[PDB]
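Peer 1: One structure, as structure tokens, below. Some questions next.
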Amino acid sequence: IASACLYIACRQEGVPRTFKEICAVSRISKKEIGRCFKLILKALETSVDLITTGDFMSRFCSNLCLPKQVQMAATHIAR
Amino acid sequence: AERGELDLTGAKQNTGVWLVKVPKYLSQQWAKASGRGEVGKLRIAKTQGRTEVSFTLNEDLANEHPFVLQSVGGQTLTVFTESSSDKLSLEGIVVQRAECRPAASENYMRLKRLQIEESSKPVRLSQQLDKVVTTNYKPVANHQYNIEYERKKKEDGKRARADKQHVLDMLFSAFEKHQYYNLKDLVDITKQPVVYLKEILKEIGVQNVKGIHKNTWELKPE
DNA sequence: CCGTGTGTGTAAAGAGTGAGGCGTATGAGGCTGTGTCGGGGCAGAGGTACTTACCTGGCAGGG
DNA sequence: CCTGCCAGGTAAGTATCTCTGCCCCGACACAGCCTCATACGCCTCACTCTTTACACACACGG
């Protein structure tokens, strides 16, 4: 539940983490996080905006050590 | 004559030996030679009222070591050896003490500086990283330790509910080895579901309260 | 002056690892259901300086 | 054969946790469709040092 809540909080704040990224920092597997994530949304009667390719470009490119120009190109290409 | 007895023939012979402390380089060179058969020659010069002791390093080994004697009246030093055959023996009694010192005054410190550098070579110290590490907590769908445990649980499978007669026969055979059994450990021997084991054990087995640790089950029907 | 005894080119095996793509298999997802069993909370026994006050040892008498 | 007050020492007191059963559960099989994601596996390809073969050459020596 905590792992799923952490995933939902990231989505609500506009900085989504992937289920795999949340699973890396949690002993709980991706499948169990995804299942609790669905239940928490139902229980809270809330929703999360759909993730877009641009929601991950800054973190993925910064972690890969890509310049800003390459990050902008990747953001445009995916969009 | 016994294993613990120490041979004293050397002492009875009044054998005299010299105790000498030597630097590391002299010993290291001798170790490097591995005992070829010779490492140098010791020269002793005695004058009308003085004595001079010095050691000369082998020319081959290199590719003067003056000796300073010390008074022995401060201690009684004797050498004893432990043979590989478990026969301790007393080699003799130390009759003179000496110390080996280098001849070089300043250039010797250069060797020490390297030696100190060699001694400090394995002294690890923190390293600075140009970039922040990005290889930690890499995204993963399931942890490797978790899939292995999941696979092991699936492969082993859930414990099955066997017939009462077989469990009873196995249950009592266990009681033979040990008078008292813990429920948690007893489950492993029976390899049966906890609820099923308790139900069968409840009919015949009884719980005895022990204040030392806790209440456990009794496999004796009475 | 013609024997023979050693060198040399260069792709041809000989292993010796190593790599890469592809194709098949797997999974995950609700769904719905049914036996079961480990499981996982679940609370539960059960084991710094000065001053004043109080206690103890001693020597003293008393009976 | 008992019984007790005072000095000295000590001492306070204030000021500046580890199991343990236990009910109320998840996740197993397994059904078709289905789309994309993840893993495995296997043979074909590469290559690279190190020999391996084989026609030819060339002193060499007396």
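Here chain A follows Swiss-Prot, giving residues 159-237 in order.
Per the header of the entry, the method used was electron microscopy, 3.0 Å.
Every residue, even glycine, has its Cβ placed from backbone N, Cα and C.
Pulled the feature table from Swiss-Prot, pasting it below:
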{"type": "MUTAGEN", "residues": "A:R185 to L", "note": "Reduces interaction with VP16; when associated with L-189"}
{"type": "MUTAGEN", "residues": "A:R185 to E", "note": "Reduces interaction with SSU72; when associated with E-193 or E-200. Inhibits interaction with VP16; when associated with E-193. Inhibits RNA pol II transcription activation induced by VP16 but does not affect basal transcription; when associated with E-193"}
{"type": "MUTAGEN", "residues": "A:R193 to E", "note": "Inhibits interaction with SSU72; when associated with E-185 or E-189. Inhibits interaction with VP16; when associated with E-185. Inhibits RNA pol II transcription activation induced by VP16 but does not affect basal transcription; when associated with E-185"}
{"type": "MUTAGEN", "residues": "A:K196 to L", "note": "Reduces interaction with VP16; when associated with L-200"}
{"type": "MUTAGEN", "residues": "A:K200 to L", "note": "Reduces interaction with VP16; when associated with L-196"}
{"type": "MUTAGEN", "residues": "A:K200 to E", "note": "Reduces interaction with SSU72; when associated with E-185 or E-189. Inhibits interaction with VP16; when associated with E-189. Inhibits RNA pol II transcription activation induced by VP16 but does not affect basal transcription; when associated with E-189"}
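Can you walk me through where each of these features ends up in the structure?
Peer 2: Under DSSP, A:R185 (mutagenesis position) is assigned to coil, being neither helix nor strand in the three-state scheme. Counting only residues at least six positions away in the same chain, no Cβ atom sits under 8 Å from the Cβ of A:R185 (mutagenesis position).
A helical conformation is recorded for A:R193 (mutagenesis position) in the three-state DSSP classification.
Every protein chain shown contributes to the tally, and the Cβ of A:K196 (mutagenesis position) ends up with 10 other Cβ atoms within 10 Å.
In this chain, no residue six or more apart from A:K200 (mutagenesis position) has a CB-CB distance below 8 Å. In three-state terms derived from DSSP, A:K200 (mutagenesis position) belongs to a helical segment.
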Peer 1: Is it possible to get the count of other C-beta atoms within 10 angstroms of the C-beta of A:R193 (mutagenesis position)?
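Peer 2: If we count other Cβ atoms within 10 Å of A:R193 (mutagenesis position), we arrive at 13.
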Peer 1: Taking each of A:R185, A:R193, A:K196, A:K200 in turn, which of these mutagenesis positions have a Cβ less than 8 Å away from a Cβ in chain B?
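Peer 2: Near chain B, the qualifying mutagenesis positions are A:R185.
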